[PDB]
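Read the structure below first, then the notes.
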There are 4 protein chains.
Amino acid sequence: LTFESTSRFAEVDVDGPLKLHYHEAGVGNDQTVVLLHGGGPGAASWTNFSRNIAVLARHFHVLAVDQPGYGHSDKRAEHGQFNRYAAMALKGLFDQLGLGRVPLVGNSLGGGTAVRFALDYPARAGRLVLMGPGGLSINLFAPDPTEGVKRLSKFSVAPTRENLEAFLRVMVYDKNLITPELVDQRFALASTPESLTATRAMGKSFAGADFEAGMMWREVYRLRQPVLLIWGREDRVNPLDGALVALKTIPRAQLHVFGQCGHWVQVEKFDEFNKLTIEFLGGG
Amino acid sequence: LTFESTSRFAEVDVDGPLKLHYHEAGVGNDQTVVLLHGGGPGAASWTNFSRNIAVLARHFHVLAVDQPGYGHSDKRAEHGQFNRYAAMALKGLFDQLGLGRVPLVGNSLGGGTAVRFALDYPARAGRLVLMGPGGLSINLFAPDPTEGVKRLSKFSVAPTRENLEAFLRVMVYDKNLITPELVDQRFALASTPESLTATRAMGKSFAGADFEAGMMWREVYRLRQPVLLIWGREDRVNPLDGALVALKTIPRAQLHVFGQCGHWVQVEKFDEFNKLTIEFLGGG
Amino acid sequence: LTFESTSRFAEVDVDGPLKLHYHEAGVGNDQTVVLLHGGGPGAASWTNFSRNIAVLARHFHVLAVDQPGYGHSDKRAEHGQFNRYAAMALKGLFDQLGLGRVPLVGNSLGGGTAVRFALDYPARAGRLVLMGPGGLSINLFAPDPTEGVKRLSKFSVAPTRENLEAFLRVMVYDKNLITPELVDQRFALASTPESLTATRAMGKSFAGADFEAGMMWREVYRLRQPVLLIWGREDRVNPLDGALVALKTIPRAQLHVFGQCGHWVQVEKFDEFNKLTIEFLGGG
Amino acid sequence: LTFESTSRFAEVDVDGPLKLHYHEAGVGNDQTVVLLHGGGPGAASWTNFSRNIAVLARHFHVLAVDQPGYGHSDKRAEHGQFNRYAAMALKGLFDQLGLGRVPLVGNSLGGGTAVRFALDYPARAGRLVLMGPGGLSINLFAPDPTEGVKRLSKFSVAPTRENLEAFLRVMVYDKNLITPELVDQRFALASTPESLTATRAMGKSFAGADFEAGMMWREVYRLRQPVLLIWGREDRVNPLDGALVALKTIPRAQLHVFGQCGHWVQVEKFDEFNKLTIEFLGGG
């Protein structure tokens, strides 16, 4: 399995044509699962899930989708509330691929997209696995913006390698994961005019009209599927107190918390995350 | 595997001779694990872990120990702080069986014993799996005593079948698990003069001198092993808010919460509990 | 000041004529305040706020309104979501009496009504004082129904003196406040056929398809006024964990928690409660 | 009232002579109260409590004590656990001035000292008012170190004007309180060689083998007096989740949380803070 061997494009209609890039693996396997990556500058499907896609593709038909604004998907300068935008694009892709009801796995912004998708198209989303998710999180104790969100904002205003390394270091417990190679690769993708345009567009999208669409903690009481919330105890972007409304109100919720783990559970606790996800989605 | 085929006794010295009953299975397997049951009237090892012992014994050398006051272990009318008493008995058994460092699995009172054991004899306890545990739990939001503890107290004062059924119903989410057969079997064991004597002795043991020994949330910052806390979201005896000091202060802690699950995780979520415990203790 | 001397009636229109009873004191004081009582069987304005009306009436023009279904207000057999029904009745009274923007003080059910009113008619509500409030509370840790709600339901199905006493005992920290006289007085009011009709109508409304209007924790981010949340640490009906979403999402929120205090803050901490309310509402 | 008019010195003995500086006002008022300031670089009694001393001195005999290492009190290069060191200094002052049982008001580091004092010398401490206190706080949700503590450490390693400004900005909700004049005044006091010696001695003491005496969340169940915890909802140094163990375990605890308020409650909510403290301590 390589980036190039798994690479696919589709064109969907979201206020006009929208190119989506995704990775496909495990084509032999009956159970389809959709993977939605985190939203840090320069993030994309293959790098977000590099420790997961091969293991999951042994069990499932994996569709890892670059969200609009990321990777090789289109990077429009203008769009509405991001999670609803991304959810509409994914729904376009489900229809094109002939999918019915499919489980979704999403970290951070991708968790927000997975939830918005499961609320807007309830019959299309099966079981959800959500790692340090946006949208259904509401930090009952942590003052907003969090240390993590403030470092992301600083990069948006001053997109330097130093500001990117600072944001990456508050995303993990083990700061040695933030290697010079990782910083150089993320920064090369994040600093392009097309990426910076998307990065800011996405910021502006969460304030003003349709802010309510981002307050998904108000709505997840309506989810009827099993939902596995996964958190790093030391998440400094979407901290653990953000899990409590979702855990209380989602009828078939579970929560797993990992000590000595920040915001990148799928990287920092890859083996434990892989085994939880395989068991929760029925072993395939 | 039957109650009779697995039954064992040992005599240990705890302020004089103390008979301990336990169940042994998986004698072929290299990794020993000790199971410590919950403390409800009439509880014992075989009935507490009936959905777990056979599955665990495929992977591990299982020692499921009737705590002093329960099952076929001695039921003294007088003893100190219960968890320290039970921990001293277990340590006597470890020495007799020639055990070094062994992981422990404990629900409720047994979780309290497992923790007291891991604090008092730190080199003898490996990984801990603790389900709705006593002792390291401190209910930061729930007024004490909880609905669950009050129903246990009512049975101690008025040991009727009706008061026992009432206490059992607040221990599970799915009240159909509290069958007439289960109520009749627990009540027959709970109502014996020997059991009632132990039941009250144990009550009196948690107030007065050595109350600090029961406040293990003050001490678990010192635990150096991985610890898997497991809770039912709807636990009405040791509610979920009781997990937070332990999750914060134990360096290598994890937490799993099950929605639609009360105080008997090992029964109500037996399959998920079994798989979590097997993976966490290294698959054996 | 007596029940009789302060007693007033108004007729308002909510799907037809609705008689409201209220108590008026401190006439000619510059600032009007409306008090809304809790919803336990036999509750009413005068008995709910007897340790408060005389003191508040030194500073404020006090209107203590019997909500529909309570005291001498009309006791209809059917209504929609209770808080919106009560808020529509209160709006009728505000219009009839010519009130502009008035601060509201509400405990439990009355706190829910005060919030529903402040959301639906934002220009008519000033500062809110909410004591163990319903509606905007969501018990993130406590399994629902709570011990307090379960004892209320038990009375509703078997309206005996013993079941009322059991419900009143989980309302207070100091169970000596639950005197034979209090039990007798409340039982007499709660067991009339009209009062039972109202309590049975309350049950159907809370589990009808109108339930979303009750989930005011979803909506209080919209409140623009200062809001003083007041909780008994030992509240067993609406426990302290129910404060957290409102404290987080109301911009100008404050929270005060009293140790050694249950659900009846205005009785068990009457002096401290009076003093907080007088200062928060501007001294009068 | 001025810095100069209220300035007093005492010599006490803690492993040898120790000069303490304090401010005295309201002499001849029946009730003495001791104020203990927070621990930010350049902090001292007069600047910490300038919006409070004049008001409190109308009701109380105020002693505002510069803790060892701050203001004009001695700045030793080495000491044990800071709160016990400061509590031993305060006991020396109490004995020297002939004080009996005195209520204590402390913010942050000073709240830790007030608690250590109330635990070690229980007959000498009355009612406690603790604002965003250290020591008895344990951040159950917030990863440690907090954004606030990290900016303090950054100043300690690189004691520049820019790093001090960055630390002062996470102390307050309204960043306009952090004026060039405030930064200039604090930087001047914080960057003297004696003050840097004291701040470097503070660092070593908090990560020395004396750390257990700092974990006062383990011990405050012993406090017998009424304790008023006061928190800014937006506290980024000692965040609100740090209140929960103390609120649960102190028998006569109260908590007050101000929305739109950071770590400096006594500055950002000075009027409401003064009024709460005056009422709680008995009006004087």
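In order, the residues displayed for chain B correspond to 7-290 in Swiss-Prot numbering, which applies throughout.
Just so you know, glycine gets a Cβ as well, placed from its N, Cα and C.
According to Swiss-Prot, the feature substrate binding site maps to B:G45, B:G46, B:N54, B:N113, B:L115, B:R192, B:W270. For B:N113 (substrate binding site), the count of additional Cβ atoms within 10 Å of its Cβ stands at 32 [all protein chains shown].
For the mutagenesis experiment B:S114 to A, the note given by Swiss-Prot reads: Reduces the hydrolase activity. Non-local contacts of B:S114 (mutagenesis position) by the CB criterion (under 8 A, 6+ apart in sequence, same chain) comprise B:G44, B:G45, B:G46, B:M137, B:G138, B:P139, B:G140, B:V243, B:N244, B:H269. In this structure, B:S114 (mutagenesis position) belongs to neither helix nor strand by DSSP; it is coil.
Taken from Swiss-Prot, the feature active site, proton acceptor covers B:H269.
DSSP assigns B:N54 (substrate binding site) to a helical segment in the three-state reduction.
For B:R192 (substrate binding site), applying a Cβ distance below 8 Å and a minimum sequence separation of six or more within one chain yields B:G46, B:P47, B:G48, B:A49, B:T53, B:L170, B:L174. A Cβ within 8 Å of the Cβ centre of B:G45, B:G46, B:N54, B:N113, B:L115, B:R192, B:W270, the residues given for substrate, is found for these other residues of the same chain: B:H43, B:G44, B:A49, B:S114, B:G116, B:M177, B:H269. The C-beta environment of B:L115 (substrate binding site), restricted to residues of the same chain at least 6 apart in sequence and closer than 8 Å, consists of B:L42, B:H43, B:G44, B:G45, B:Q73, B:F88, B:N89, B:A92, B:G140. Within 10 Å of the Cβ of B:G46 (substrate binding site) there are 25 other Cβ atoms, across all protein chains.
For the binding site of substrate, formed by B:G45, B:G46, B:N54, B:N113, B:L115, B:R192, B:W270 according to the record, the largest Cα to Cα distance is 17 Å, rounded to a whole number. Cβ environment of B:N54 (substrate binding site): B:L41, B:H43, B:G44, B:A70, B:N113, B:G116, B:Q272 lie under 8 Å away, each six or more residues apart in the same chain.
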